[PDB]
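**Q** Here it is, the structure in full.
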Amino acid sequence: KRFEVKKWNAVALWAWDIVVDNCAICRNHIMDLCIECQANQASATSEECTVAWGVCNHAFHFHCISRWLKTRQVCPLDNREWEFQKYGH
Amino acid sequence: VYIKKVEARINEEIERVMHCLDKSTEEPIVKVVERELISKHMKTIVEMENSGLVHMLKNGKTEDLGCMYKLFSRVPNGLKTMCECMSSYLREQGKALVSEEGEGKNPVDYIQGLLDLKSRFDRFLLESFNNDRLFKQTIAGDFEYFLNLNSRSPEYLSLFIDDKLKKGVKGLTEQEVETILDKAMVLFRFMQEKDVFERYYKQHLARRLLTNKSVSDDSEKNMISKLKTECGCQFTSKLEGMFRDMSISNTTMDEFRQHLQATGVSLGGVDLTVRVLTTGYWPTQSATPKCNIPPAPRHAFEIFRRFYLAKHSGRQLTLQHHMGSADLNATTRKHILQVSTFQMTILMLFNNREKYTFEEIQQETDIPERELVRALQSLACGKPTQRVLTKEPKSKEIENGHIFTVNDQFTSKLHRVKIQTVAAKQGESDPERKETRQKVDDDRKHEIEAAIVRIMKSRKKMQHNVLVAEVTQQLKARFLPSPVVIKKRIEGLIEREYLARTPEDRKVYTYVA
Amino acid sequence: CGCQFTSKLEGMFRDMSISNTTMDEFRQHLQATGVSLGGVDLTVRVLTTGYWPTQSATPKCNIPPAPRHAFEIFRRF
Ligand SMILES: [Zn+2]
Ligand SMILES: [Zn+2]
Ligand SMILES: [Zn+2]
């Protein structure tokens, strides 16, 4: 051949157990509202309900994980302490 | 020359009064002499014209500043107007320097000029004002006032620090590097809007750590130490966390090389410099540009993903193309090219069959839109005399039916020639600026909510505007209070539980979870 | 002698150790690369300039084709 690839320096991304099909807290979906929002428009003003990402790469609704901060907050999908590393999918 | 003459007059008057008159004889005499000379010359001799205070400071007369400071210090309200005029000159210079009208300014040059001005003023202060507290306070206030004016200055500061950190070609030794870093952090001290600064610093970290390594290998510790004595223990922690992610990545590279060697040295993944990062730390939320992976890299990526998915159970290795690089071995000598995972698919298609066009590279490859145009322009348009992908229809704009060819270009004197079309002159186009502004706005909007739910759970209640002052004071060192934004956002949580903060029943708030 | 030159002696012994580690790792990586058949039975060694008196390491001469390919593969790795 005329051009042959010798080295490749790709970067791989990964997530723990985000479950796109279902919030592990609310069991609706990774998107499309939560159990305590229901109607998408209602009185939301651009739907403040977003997706919360922690240092443990686990994804839930920001509303879903905000209700669990009051009591024990141990990211119930693992033993890591839940943080807030990214907002929005 | 008036200051020297009046100083000589004061000296001769005091000598005469102490030698030719009684023993004390000096308090009313010197007081009235000062009140007549300085209190009358103070208003007009420093501002009117013809080398007053502003001109004698612009040209850099150290002796004039020193003698003026040592003379006006005796009379009250002299340092006040001195610092007022100095601050006025500083505002004028900053407005002449922070001017936004006009495109085509170099951010690194702008930050270098600002740092040079700051260093010049600090040297003048040290040499003349004898480190007076009032002058330092006035210059600090002036810097806070004219630097916070622009909201794009933090971005230029981040670009300057990235330029200084990428390679220490200027100032090989460490003393001048340390001094320039201290000056940079001092300049950043009198700066607001730290959120955009941190965001752009993290973006620069991602750019410099996901590219060719061995930039400094030691200055990262100095940077994080300075950021812990300036920002604190907030996002500097996430920075060192993604550095640890890089560490984990290299451990994975060596362990996967060992595993491949045990299961038959992977020929497809001969030099698989694959990297593993987390979504939360690095801003890789846009890691889904599904496009055909070249046969050998496809198999290599599949093998790496299978090894990783098993190693750490649950490792969904998403595929992406907008990161990394590669070394293409071309072949009269064998010169190795370089592709930043953008031209790999087009070059592989050319290897499979030459004489392609835009339709061929847009039909049978499943390519995105903007990145396609960017990569095509980088490979074809705006190329110096080292072209690796030539075309017959020589034109600036991109057509559809244009055939692509290849040129030898023996101008490369080594075997490792790279096409570094990316990371060009800092343009900061409107779409990227708008998207990063929206991202930082959402970041602030969630940060304020996090603060209000972390603080107010252990504090008292507000009636009309009591707790908003506290929440703005806690965020005074972060960014602007934005009263309308916080007022519109605090009333959005009333729709559900956890301190709904009922507006009609504002007498008491629900101190529950 | 003491500890004047014995340390450098054991240092060049460690250089030999590093060299044999390099031989085995390059043999392992040879099957991965192997651009041509030039990289066959390779017994390459890696030493440091300071330890061994190899300051005269610039005989610029041509290499046979199979050794040429082997040296190119080793240099690329
Ligand atoms: Zn949920
Ligand atoms: Zn919700
Ligand atoms: Zn977790």
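Sequence positions for chain A are given in Swiss-Prot numbering; the residues included correspond to 20-108, in order.
Quick check of the header: electron microscopy, 7.4 Å.
The backbone N, Cα and C atoms fix where each Cβ goes, and this holds for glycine too.
According to Swiss-Prot, the Zn(2+) 1 binding site annotation covers A:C42, A:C45, A:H80, A:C83. For the mutagenesis result A:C53 to A, the note given in Swiss-Prot is Strong reduction in ligase activity; when associated with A-56. Annotation source Swiss-Prot lists Zn(2+) 2 binding site at A:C53, A:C56, A:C68, A:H82, citing experimental evidence. According to Swiss-Prot, the experimentally introduced change A:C56 to A is described as follows: Strong reduction in ligase activity; when associated with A-53. The note that Swiss-Prot attaches to the published mutagenesis A:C75 to A is: Strong reduction in ligase activity; when associated with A-77. Sequence annotations record features per position, and here Swiss-Prot assigns Zn(2+) 3 binding site to A:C75, A:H77, A:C94, A:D97 based on experimental evidence. Here Swiss-Prot notes a mutagenesis experiment, A:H77 to A, with the remark: Strong reduction in ligase activity; when associated with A-75. A mutagenesis experiment is reported in Swiss-Prot for this position, A:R91 to E, and the note states: Impairs UBE2R2 activation by neddylated Cul2-RING(FEM1C) complex.
Situate these features within the shown structure.
**A** Around A:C45 (Zn(2+) 1 binding site), the same-chain residues at least 6 positions away in sequence with a Cβ under 8 Å from its Cβ are A:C53, A:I54, A:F79, A:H80, A:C83.
Following the DSSP three-state reduction, the secondary structure of A:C53 (mutagenesis position) is coil. Of all Cβ atoms in the protein chains displayed, 20 besides its own lie within 10 Å of the Cβ of A:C53 (mutagenesis position).
Around the Cβ of A:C56 (mutagenesis position), a 10 Å sphere holds 20 further Cβ atoms from the protein chains shown.
Within 10 Å of the Cβ of A:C75 (mutagenesis position) there are 21 other Cβ atoms, across all protein chains. A:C75 (mutagenesis position) carries neither a helix nor a strand DSSP state and counts as coil.
Summarising the environment of A:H77 (mutagenesis position), the number of other Cβ atoms within 10 Å of its Cβ, over all protein chains shown, is 23.
For the recorded site, A:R91 (mutagenesis position), the DSSP three-state label reads coil. Long-range neighbours of A:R91 (mutagenesis position) (same chain, six or more residues apart, CB within less than 8 Å of its CB): none.
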**Q** Which recorded positions from the set A:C53, A:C68, A:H82, A:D97 have a C-beta atom lying less than 6 Å away from ligand 2?
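**A** Among A:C53, A:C68, A:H82, A:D97, near ligand 2: A:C53, A:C68, A:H82.
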**Q** What is the nearest of the recorded positions A:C42, A:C56, A:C75, A:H82 to A:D97 (Zn(2+) 3 binding site), using the Cα of each?
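**A** Its closest listed neighbour, by Cα, is A:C75.
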**Q** Looking only at DSSP and grouping its letters into three states, which state does A:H82 (Zn(2+) 2 binding site) belong to?
**A** helix
**Q** Which recorded positions out of A:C53, A:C75, A:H77, A:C83, A:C94, A:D97 lie by ligand 3, going by a Cβ under 6 Å?
**A** A:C75, A:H77, A:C94, A:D97
**Q** Closest to A:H77 (mutagenesis position): which of the recorded positions A:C42, A:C56, A:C68, going by Cα position?
**A** A:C42
**Q** Out of the recorded positions A:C42, A:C56, A:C68, A:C75, A:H82, give me the one sitting nearest to A:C94 (Zn(2+) 3 binding site) by CA distance.
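**A** The answer is A:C75.
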